[PDB]
Amino acid sequence: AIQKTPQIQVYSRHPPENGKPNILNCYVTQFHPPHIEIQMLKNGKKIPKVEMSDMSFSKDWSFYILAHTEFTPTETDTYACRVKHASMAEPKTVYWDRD
Amino acid sequence: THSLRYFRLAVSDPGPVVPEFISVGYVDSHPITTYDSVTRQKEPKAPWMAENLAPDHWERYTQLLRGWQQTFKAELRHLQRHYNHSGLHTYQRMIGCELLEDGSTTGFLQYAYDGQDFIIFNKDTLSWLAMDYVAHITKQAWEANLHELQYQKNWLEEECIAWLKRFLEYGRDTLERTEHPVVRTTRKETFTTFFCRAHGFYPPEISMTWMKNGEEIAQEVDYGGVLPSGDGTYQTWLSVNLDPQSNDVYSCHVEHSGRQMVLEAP
Amino acid sequence: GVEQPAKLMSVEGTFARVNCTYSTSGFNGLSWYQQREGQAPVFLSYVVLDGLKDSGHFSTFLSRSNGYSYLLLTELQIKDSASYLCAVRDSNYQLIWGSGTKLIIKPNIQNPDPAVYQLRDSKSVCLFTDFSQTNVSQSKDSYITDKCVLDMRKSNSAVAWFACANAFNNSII
Amino acid sequence: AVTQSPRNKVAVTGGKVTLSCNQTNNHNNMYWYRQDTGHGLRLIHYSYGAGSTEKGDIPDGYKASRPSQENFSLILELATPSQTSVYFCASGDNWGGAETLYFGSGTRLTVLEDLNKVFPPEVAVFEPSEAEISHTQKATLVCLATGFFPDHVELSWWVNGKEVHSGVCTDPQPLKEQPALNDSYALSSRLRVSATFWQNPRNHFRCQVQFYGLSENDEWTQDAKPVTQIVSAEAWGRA
Ligand SMILES: *[C@@H](C)/C=N/c1c(NC[C@@H](O)[C@@H](O)[C@@H](O)CO)[nH]c(=O)[nH]c1=O
């Protein structure tokens, strides 16, 4: 019945030195009902090494889960995180910006 | 402050990565225990749990948890009847106690149906707070057990805290650990944005009052919450917008666990 | 972990207090049960807070710190003749059952008439009847049973099977 | 509410004994205990639901299963002495810390090395004493059941077809006739009627002793067949 839209937040574990390996996290938060589908992307391809965490509970009855993968940042390759949730009629995609 | 919580999850559909029943416990916003219909065994979620708890605690507290799995699946099948509901519906539970500073303790026990609050327990009035008509029927039935309500008031007030203190001392090496931050500052070009960045610290608490010139705090800023790195450490960033033509200098002033640092701003 | 006395005497009417002291790891509640000599135990009361549960028929007071509880049985009778079992709950929800206190109720007799008769056969048993400080004893390695009480529309007895007035090792009075 | 079957059992050392329990109470918690002289009730096996059998403080030699929601059975694969006690079956309202156990009627199990020792009782009933009638103005009858082993007996009086409970004062625990080894037991019940009741020769008095002993499906070569039987000794009034 009640559905809450997630909060995708894509970032990197350690400050990127392009050409040096890293792990870029996709920290999905504030979603309910608990069932969700999360997939991370590299230049449009589906990253096949996405390791999710166990689903966690929050005091506001929402859930949060952190999916990551090892990646080698460059000056061209882009990374995103696609999430399909019952709150949305289409999957939502958030790209990673170095900032 | 510190807090100990135990959650429960009953859902109408065992669709993958979300079992039919889930129950996880959290100490100070950290996972410790876990149970679900897939494993049917309470397992530790931290190294300082399987080491300081003998096999009997895990053995007997699954025998209880399986009893709670059926009880919790039954209560969900009860609410779906009163709303004539079908399909998927989520039934949640949150219970626990937090030992604050100043010594004052609290207790809480509340339920939730489809995310929204369903019924809330009041230990100091020995009464349940209903949210709708269906939740009121539950109140008029749970309240009819004076033995039950007194037992819970005992657990929240008296026995839960004993678990919290017992759990804090076990993982004192991890829960009271101090890791200093890694602070770097970067520059972003406007289409003049200076970022102060911190990675790999642990307490999840940091102050990044971003200054200006010599002794004037900069009003306008941006903030990002303490996003978890995933190895146990946390990170943050905060970006001022420098004035287009002012030529005033900037600094960062990161303070963390009683060690302030001052940085340059290119 | 739970220690409980094993004997208790009181006068019909009056009242009695069976006790229960626990040393469990934690505490989630204390329950009282009554078992009537080969019948199944019957739930009596549950206490987890500090106060006493005034049920009129009985009461049960608890002490969290001192670590004990007592059951205030009142208005005693023949029905209130049983052993009493207390059970405390562990921090991991394990029932720790005490041994039990046998509360024997004394029959108040308004005409104590110590009389021993030689019963016939239908073999000469002896029936010390209608004597409650008169404590009987089993001896001689023959055959003396213990005291018991009956009802009417209230008299004691002591069956045993020398002659009736053999003055056995029991402290007769 | 909660019942147990069999109510009594006498089995040989190294036998198959199955003690089952049934609950009309729609509870999902059922426990098995054994109450022994000295230390109190000690849990053996229980269940939190159908097919959810777990163990307890004393799972030695016992195994349990729960086929349905209203059946939890204690299975003694290899029976042994010192497995003999009173087994109580309890149901539990799933109230968590609060728990009102509903115990069923006890089960007296006895394991014997040789079955020859099982002895049915011999019932004798003793007419009143004339001095008591003259003095008390009431007549105290006495029934003695002796020579029974094991102690799985229950004494009851039957006056003129009615099981009287007015003055019946059966001894609670039997006593061993020969306090050594097998030590056949004996119990003594007493009924005290008014003098007028005994004086009428139309009132019929009876002392019934029910003895639970060897099950029919057991081997008995000697001679003789001391199976469960009701044994009695009647008595009529006399002026
Ligand atoms: C192992 C420590 C897991 N415990 C656990 C609990 N424990 C508290 C439990 O006693 C109360 O929830 C209960 O008494 C309330 O009636 N609770 C829980 O919900 N989940 C757990 O895994």
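Chain B is numbered as in Swiss-Prot, which gives 20-210, 214-288 for the residues shown.
Header says: X-ray crystallography, 3.5 Å.
A Cβ is built for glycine as well, from the same backbone N, Cα and C atoms used for every other residue.
Long-range Cβ neighbours of B:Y25 (mutagenesis position) (same chain, at least 6 residues apart, Cβ-Cβ under 8 Å): B:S42, B:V43, B:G44, B:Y45, B:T52, B:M113, B:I114, B:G115. For the mutagenesis of B:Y25 to L, Swiss-Prot gives this note: Loss of MAIT cell activation. The structure shown keeps the original residue.
Here Swiss-Prot notes a mutagenesis experiment, B:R27 to V, with the remark: Loss of MAIT cell activation. Non-local neighbourhood of B:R27 (mutagenesis position): B:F40, B:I41, B:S42, B:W87, B:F91, B:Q111, B:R112, each in the same chain, at least six residues away, with C-beta under 8 Å from its C-beta. According to DSSP, B:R27 (mutagenesis position) sits within a strand segment.
Look at Swiss-Prot and you will find B:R27, B:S42, B:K61, B:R112, B:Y170, B:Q171 tagged as 5-(2-oxoethylideneamino)-6-(D-ribitylamino)uracil binding site, backed by similarity to another entry. In sequence order, B:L128, B:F140, B:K142 are the residues near B:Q171 (5-(2-oxoethylideneamino)-6-(D-ribitylamino)uracil binding site), counting only same-chain partners six or more apart with C-beta under 8 A.
Using a 10 Å radius centred on the Cβ of B:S42 (5-(2-oxoethylideneamino)-6-(D-ribitylamino)uracil binding site) and all shown protein chains, the other Cβ atoms total 21. The annotation 7-hydroxy-6-methyl-8-(1-D-ribityl)lumazine binding site is assigned in Swiss-Prot to B:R27, B:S42, B:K61, B:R112, B:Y170, B:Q171 on the grounds of similarity to another entry.
B:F40 (mutagenesis position) falls within a strand when secondary structure is assigned with DSSP. Here Swiss-Prot notes a mutagenesis experiment, B:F40 to Y, with the remark: Impair expression of folded protein.
Per Swiss-Prot, 2-amino-4-oxopteridine-6-carbaldehyde binding site is recorded for B:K61, and the stated evidence type is similarity to another entry. In the three-state DSSP scheme, B:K61 (5-(2-oxoethylideneamino)-6-(D-ribitylamino)uracil binding site) falls into the coil class. Remark: B:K61 (5-(2-oxoethylideneamino)-6-(D-ribitylamino)uracil binding site) has B:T52, B:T53, B:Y54, B:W77, B:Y80, B:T81, B:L84 as non-local neighbours, by Cβ distance under 8 Å and separation of at least 6 in sequence.
Positions annotated as pyridoxal binding site by Swiss-Prot, on the basis of similarity to another entry: B:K61.
According to Swiss-Prot, the mutagenesis experiment B:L83 to K carries this note: Loss of MAIT cell activation. The Cβ of B:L83 (mutagenesis position) lies under 8 Å from the Cβ of no residue that sits 6+ residues away along the same chain. In the three-state DSSP scheme, B:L83 (mutagenesis position) is classed as helix.
Cβ neighbours within 10 Å of B:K92 (mutagenesis position), excluding its own Cβ and spanning all shown chains: 17. For the mutagenesis result B:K92 to R, the note given in Swiss-Prot is Reduced MAIT cell activation.
A simple way to gauge crowding: the CB of B:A93 (mutagenesis position) has 12 other CB atoms within 10 angstroms, across all the protein chains here. One mutagenesis experiment named in Swiss-Prot is B:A93 to V, and its note says Activated.
For B:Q99 (mutagenesis position), the count of additional Cβ atoms within 10 Å of its Cβ stands at 16 [all protein chains shown]. DSSP assigns B:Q99 (mutagenesis position) to a helix in the three-state reduction. What Swiss-Prot notes for the published mutagenesis of B:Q99 to R is this: Activated.
Cβ neighbours within 10 Å of B:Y110 (mutagenesis position), excluding its own Cβ and spanning all shown chains: 23. Swiss-Prot lists B:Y110 to I among its mutagenesis entries, and the accompanying note reads: Impair expression of folded protein.
One entry in Swiss-Prot concerns the mutagenesis experiment B:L128 to Q. Its note says: Impair expression of folded protein. For B:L128 (mutagenesis position), the number of other Cβ atoms no farther than 10 Å from its own Cβ, over all displayed protein chains, is 21.
In this structure, B:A181 (mutagenesis position) is part of a helix by DSSP. In Swiss-Prot, a mutagenesis experiment is listed as B:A181 to E, annotated with the note Reduced MAIT cell activation.
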Distance bridged by 3 unmodelled residues (Cα of B:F210 to Cα of B:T214, Å):
9
List, in residue order, those recorded positions out of B:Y25, B:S42, B:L128 with a Cβ under 6 Å from any atom belonging to ligand 1.
B:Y25, B:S42
Say you check the Cα of B:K92 (mutagenesis position) against those of the recorded positions B:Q99, B:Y110, B:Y170, B:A181; which is nearest?
B:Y110
Number of Cβ atoms other than its own within 10 Å, given for B:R112 (5-(2-oxoethylideneamino)-6-(D-ribitylamino)uracil binding site):
20
State the Cα to Cα distance, in Å, between B:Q99 (mutagenesis position) and B:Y110 (mutagenesis position), rounded to an integer.
10
Using C-alpha positions only, work out which of the mutagenesis positions B:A93, B:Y110, B:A181 is nearest to B:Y170 (5-(2-oxoethylideneamino)-6-(D-ribitylamino)uracil binding site).
B:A181
Identify, in sequence order, the recorded positions in B:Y25, B:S42, B:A93, B:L128, B:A181 that approach chain C with a C-beta to C-beta distance under 8 Å; the answer is 'none' if none do.
B:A181
